[PDB]
Amino acid sequence: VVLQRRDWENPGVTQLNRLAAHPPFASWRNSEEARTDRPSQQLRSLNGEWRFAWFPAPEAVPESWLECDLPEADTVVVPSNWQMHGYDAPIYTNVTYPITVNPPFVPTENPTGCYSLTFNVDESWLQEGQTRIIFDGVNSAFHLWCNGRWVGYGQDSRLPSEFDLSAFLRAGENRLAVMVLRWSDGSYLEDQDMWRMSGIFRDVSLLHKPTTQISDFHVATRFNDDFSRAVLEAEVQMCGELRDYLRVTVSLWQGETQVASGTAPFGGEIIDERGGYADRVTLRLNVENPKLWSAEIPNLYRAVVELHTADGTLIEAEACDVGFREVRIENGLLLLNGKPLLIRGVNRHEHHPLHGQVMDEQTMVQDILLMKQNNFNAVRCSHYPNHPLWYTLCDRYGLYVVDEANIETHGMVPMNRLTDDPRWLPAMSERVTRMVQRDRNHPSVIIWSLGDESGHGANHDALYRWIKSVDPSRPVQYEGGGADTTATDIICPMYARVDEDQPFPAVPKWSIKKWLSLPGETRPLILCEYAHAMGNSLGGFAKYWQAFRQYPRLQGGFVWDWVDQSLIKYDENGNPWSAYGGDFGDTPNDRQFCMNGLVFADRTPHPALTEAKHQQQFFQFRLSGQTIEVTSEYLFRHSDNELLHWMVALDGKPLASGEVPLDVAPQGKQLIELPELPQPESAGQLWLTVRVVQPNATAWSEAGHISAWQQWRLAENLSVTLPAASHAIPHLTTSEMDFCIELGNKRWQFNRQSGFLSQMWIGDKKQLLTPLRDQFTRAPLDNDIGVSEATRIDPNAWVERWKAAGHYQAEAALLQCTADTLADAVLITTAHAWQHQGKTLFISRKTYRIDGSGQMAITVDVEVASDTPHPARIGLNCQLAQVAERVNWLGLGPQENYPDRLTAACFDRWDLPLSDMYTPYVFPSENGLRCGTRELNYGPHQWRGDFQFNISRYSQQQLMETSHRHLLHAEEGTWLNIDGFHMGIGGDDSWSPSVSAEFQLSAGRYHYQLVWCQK
Amino acid sequence: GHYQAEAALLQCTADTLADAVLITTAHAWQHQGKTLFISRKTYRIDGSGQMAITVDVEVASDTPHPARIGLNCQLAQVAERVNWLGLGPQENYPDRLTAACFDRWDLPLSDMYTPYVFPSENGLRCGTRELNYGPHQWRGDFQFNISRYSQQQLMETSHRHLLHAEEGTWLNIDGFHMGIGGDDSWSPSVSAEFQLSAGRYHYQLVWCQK
Ligand SMILES: CC(C)S[C@@H]1O[C@H](CO)[C@H](O)[C@H](O)[C@H]1O
Ligand SMILES: [Mg+2]
Ligand SMILES: [Mg+2]
Ligand code: NA
Ligand code: NA
Ligand code: NA
Ligand code: NA
Ligand code: NA
């Protein structure tokens, strides 16, 4: 029957014998246990060691497996994805389905995971009541047997499937058999951009419920106009025999204090001409001055639902955390507790580099702590309902949640092919309805989403209305079909730009500022995805935040995304390395597109994380004379754990500092008068840095946590006094091939054939391994590459424009190399042209002035042909012979920063180990740049000027030729790139050019100057 | 003190190269002990009679952004025509130059002055790579105005009919010029991107006779 019906190739069959969905149950038989959320004796975990065998197709599964352990099976940990155990390959594909698009059929070769468990059941569980099994997540479809007998079937990889095992179990030892199919008709609705894995990847548990039981309960909280009064309404449903002596009590607790209680027999109010629900009752509790829930202050109450008899005998209790909050859209603004939210959000996939798609509490906690520490207040469940514990943690730690249905059909042509088809309405409805039934009591969930990237079909409209009808307490959003359809309360585009329209036919992405004011449009706009953080990215992040702050109806967005989806593989030395698409023999694949995170897979931050934290600050600052104005962007909390630290420094040298307690009301202002600052000793620029410091530890942060900062230039005293003229004078030695300059122990060598400084000597020690030459290219970032590949070039991508113009292979042709002796210096003058097939791309004109103090002043003037694509950089590079431990600089830092991603960086004196000046992006590229640098120190060398630089053991050549960071090898010496100018990195998306015009090197003529000396 | 700041000489040196003379200068402009601007220059005069002037200016970050960064002089020459390769033919400023076209323009000198009834800075042309006036040619990438009225006279005279032609011709050649604004005329209206706030500025001119 099972192999004959092929339920996994029929979208009409999404389950067999599956129980109704409901909120989290534990069936406590003690009310105090329910109140305190202590473990329940009636809820057992079946996680641990199971038996597992892999088969290529369900037809290959032997019948004996139903009754007897297979001797060829292995003992494996559950929950798990079987790809993470090495049984077959995980597949990384973005849009294109991993299977032939032929709905509702899947491949005949359909990897089949045969799980089994021998376990014990207490006799008391079978003597009364109902024993069910709960599978929180099975990917993608499964049949279940118990003691050899068939129980049921389930689809939807991201919601729990529950089955009554009461009739199947015996006292003592029992054996479960679970046949998990990798592919099913459900796979057509699970085309999310992520690793395609399978298995029993979430918790398995057993729940005992009494025969007479709470089968569902819904908790609603409504408020008066100023939120000083609330009514809690709890609808409770039962199954079992109705008796007049049955009662429901709902009690509400604030900590140890019961604040309200109500008791009633079953029997709901009249609904229609046939009466009401005899199996339901609704309790209403008054609450004066409720403590309100927000991400700022996650006040929670506990609601306990007791099923009992009139004489007082408890039958069972269920419970949940209650957060008193109202979510509503009014006058085009999303309001929480009457105040307009500013969503500092991120999209978060459930990903672990070792365990795949199996989530654990420790990883979830680490994510939430890192999010809150970096000024995020919201998370989108991209693109499926999460592990149940996620919502509990968001309730308790305080994050706003977008809960999203497990529906994505991105690879269909057109995208709405299934979602507009009524044949698929049943399968889609269950993914929406069962999510709402599970998650509706969680205060952290503020918005429902209909799924992701499935076009706009009539099924979306039906399901949109279904939610609006069942749950009026939360807006519904959905991006498909152009982000502003009739199926969304919120304009929720993905990667719409701040100022630039992208008028794609049918589904345009308007500038977000322009989108708001389109004729007739009144809704709020919150980007469901923006700032694609792929590799070296988040260029232009500050532009979004400026606009979010300026425009009331631009209420923020969710960054794409939290964590890189890299996976651990092991090399010959057994060393773990980070793997992406294709590294498992998976083909077709989408290579490094699985890595878009603000953090590495192990939760180490990318440099971009600090840019997000700074732009998402909850305190804004202005300076006027001696006065600092601090504005709070909190809606509910006073600044009761904040002090402002201020510091004034002269080019990195501290001059004065101080502390002032912050006492600011939500949305209020505080004026801080800085004391009269002493006059600086010498020339230079004074800089003011302020930081907001949290003195006290919280649930989400340590004592001394920095939550906000800002810098200003104060007074500058320009240096007018000439240094004392040195007595030494450099000597020019002219030969046919070289111009040499000597000054005591030091010597400079300019090759007359090449026109470059080819060597320098301090004593008899050589300083260079490669000559000092102009550089106009970079190892291409992911944003430079986009979707371009060797097999399918995207001629519009930055990397391809540079390649085709000859930027990477242009040869320096010497035009001029002269030497002159000045009164106190030797002057070398050079001119080079870079050409590709008869075309002059760049001209570089330089002077090198070496004086008696041993300083070499370099002046560079570059011409760039207006009709060549704007170059990635205008600078100099060389390979130094020196390898030194430390890098010391006066400039923006301490972390990596680029021209369109440097707002988080501060100007100061920074000192780091050399390894910190390299950013280990899994896909290697130009990295580690620091901008606005006036002084750089490395070993015996000092460079002064106004430049950007990176410094590492890897050439640009090696970085661009190496696909994986673990394959990089430190070269001899140290590669130095010093740029007068550097192009933006972009990142509004990573599939089209995204570097804004103002960060492109289009001026045509460029000037910079450096001084190279010994410090 | 921008209007009253006096140039203090910091350096003036002359060197002889293989085929050129190199004059190096540095100046500081101060007001009550505060250094507003520093100007460092080289003048390189070669065998072909061309003088290459390289200018590097520092502007104190806490001084209000300057109206221009350039050179001026009063020429002895009064010529009938002004010929230039740059934006024109009409007066244009960095935040009002979209209507102007890059081409070869040739106008009578009087057309290079705009007779605003209340006199002010006027007649600038931007994006100019070559200017010709009598025997003189200047080349580079600059903005310029040219007339018989000094900036000093224009600012001291409240009506255009009270202006008098001065001896010779006043040339203002700017590497950089501030926007004119106009969103209104009762509060500062020059947009941030047209203010001279970069702190360090570089431009080059070649002066020669043709
Ligand atoms: C590459 C685009 C055509 S689709 C684009 O791909 C991204 C890659 O990380 C994300 O998955 C986005 O959600 C998706 O819109
Ligand atoms: Mg099916
Ligand atoms: Mg997708
Ligand atoms: Na806003
Ligand atoms: Na991706
Ligand atoms: Na405080
Ligand atoms: Na690379
Ligand atoms: Na005047």
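By the numbers in Swiss-Prot, the shown part of chain A spans 10-1024.
According to its header, this structure was worked out by X-ray crystallography, 2.0 Å.
The backbone N, Cα and C atoms fix where each Cβ goes, and this holds for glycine too.
In three-state terms derived from DSSP, A:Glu538 (mutagenesis position) belongs to an extended strand segment. For A:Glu538, the entry in Swiss-Prot reads active site, nucleophile, with the evidence type experimental evidence.
Over all protein chains present, the Cβ of A:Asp202 (mutagenesis position) has 22 other Cβ atoms lying within 10 Å. Residues annotated as substrate binding site in Swiss-Prot: A:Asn103, A:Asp202, A:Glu462, A:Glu538, A:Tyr539, A:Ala540, A:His541, A:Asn605, A:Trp1000.
Marked as Na(+) binding site by Swiss-Prot: A:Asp202, A:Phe602, A:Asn605.
Counting every protein chain shown, the number of other Cβ atoms lying within 10 Å of the Cβ of A:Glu462 (mutagenesis position) is 20. The Mg(2+) 1 binding site annotation in Swiss-Prot covers A:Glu417, A:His419, A:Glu462, and the record cites experimental evidence as its basis.
The DSSP secondary structure for A:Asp202 (mutagenesis position) is coil. Quoted from Swiss-Prot, the note on the mutagenesis of A:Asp202 to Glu or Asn is: Causes a significant decrease in binding affinity in the absence of monovalent cations or in the presence of potassium ions, but only a moderate decrease in the presence of sodium ions.
For the mutagenesis result A:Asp202 to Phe, the note given in Swiss-Prot is Obliterates all binding and catalysis.
Under its mutagenesis annotations, Swiss-Prot gives A:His392 to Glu, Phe or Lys the following note: Essentially inactive unless very rapid purification. Causes very large destabilizations of the transition state. Proximity of A:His392 (mutagenesis position) to non-local residues of its own chain (separation of 6 or more, Cβ distance below 8 Å) is seen for A:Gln201, A:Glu413, A:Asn415, A:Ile416, A:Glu417, A:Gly460, A:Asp461, A:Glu462, given in sequence order.
Among the mutagenesis experiments that Swiss-Prot reports, A:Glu462 to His is described with the note: Slowly inactivates galactosidase activity by reducing the binding of magnesium. It increases binding specificity. Following the DSSP three-state reduction, the secondary structure of A:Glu462 (mutagenesis position) is coil.
What Swiss-Prot notes for the published mutagenesis of A:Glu538 to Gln is this: 10000-fold decrease in the beta-galactosidase activity. A sphere of 10 angstroms centred on the C-beta of A:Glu538 (mutagenesis position) encloses 26 other C-beta atoms.
Annotation of the mutagenesis experiment A:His541 to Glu, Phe or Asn in Swiss-Prot: Poorly reactive with galactosyl substrates. Less stable to heat than wild-type.
A:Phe602 (mutagenesis position) falls within a helix when secondary structure is assigned with DSSP. Here Swiss-Prot notes a mutagenesis experiment, A:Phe602 to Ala, with the remark: Decreases the stability of the loop 794-804.
Record note (Swiss-Prot), mutagenesis A:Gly795 to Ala: It forces the apoenzyme to adopt the closed rather than the open conformation. Reduces the binding affinity. The unchanged residue is displayed. There are 22 other Cβ atoms within 10 Å of the Cβ belonging to A:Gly795 (mutagenesis position).
Annotation of the mutagenesis experiment A:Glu798 to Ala or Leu in Swiss-Prot: The catalytic efficiency is not increased, when the sodium concentration increases. In the three-state DSSP scheme, A:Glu798 (mutagenesis position) falls into the coil class.
Cβ neighbour count for A:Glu798 (mutagenesis position) (all protein chains, 10 Å cutoff from its Cβ): 12. In Swiss-Prot, a mutagenesis experiment is listed as A:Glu798 to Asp or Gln, annotated with the note Small increase of the catalytic efficiency, when the sodium concentration increases.
Cβ-based neighbour count (10 Å, all protein chains) for A:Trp1000 (mutagenesis position) stands at 18. As a published mutagenesis entry, A:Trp1000 to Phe, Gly, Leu or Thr appears in Swiss-Prot alongside the note: Decreases affinity for substrate.
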Structural state of A:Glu417 (Mg(2+) 1 binding site), classified by DSSP into three states: strand
Cβ atoms near A:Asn605 (Na(+) binding site) (within 10 Å, other residues, all chains): 26
Subset of recorded positions (A:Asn103, A:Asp202, A:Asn605, A:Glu798) lying within 10 A of A:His541 (mutagenesis position), CA to CA, in sequence order: A:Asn605
Residues near A:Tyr539 (substrate binding site) in space but at least six apart in sequence (CB under 8 A): A:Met503, A:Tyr504, A:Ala505, A:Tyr553, A:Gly566, A:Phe567, A:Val568, A:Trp569, A:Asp997
Entries of A:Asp202, A:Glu462, A:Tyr539 (recorded positions) sitting next to ligand 3, with Cβ under 6 Å as the cut-off: A:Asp202, A:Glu462
Chain-internal residues, separated by at least six, CB under 8 A from A:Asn103 (substrate binding site): A:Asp202, A:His419, A:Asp599, A:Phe602
By Cα-Cα distance, the member of recorded positions A:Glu538, A:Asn605, A:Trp1000 nearest A:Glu798 (mutagenesis position): A:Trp1000
Candidate recorded positions A:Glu538, A:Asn605, A:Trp1000, pick with smallest Cα gap to A:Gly795 (mutagenesis position): A:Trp1000
A:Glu538 (mutagenesis position) to A:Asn605 (Na(+) binding site) - Cα separation in whole Å: 12
Largest tally of Cβ atoms lying within 10 Å of a Cβ, found at which of the recorded positions A:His419, A:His541: A:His541
A:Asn605 (Na(+) binding site) and A:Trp1000 (mutagenesis position), distance between Cα atoms, whole Å: 12
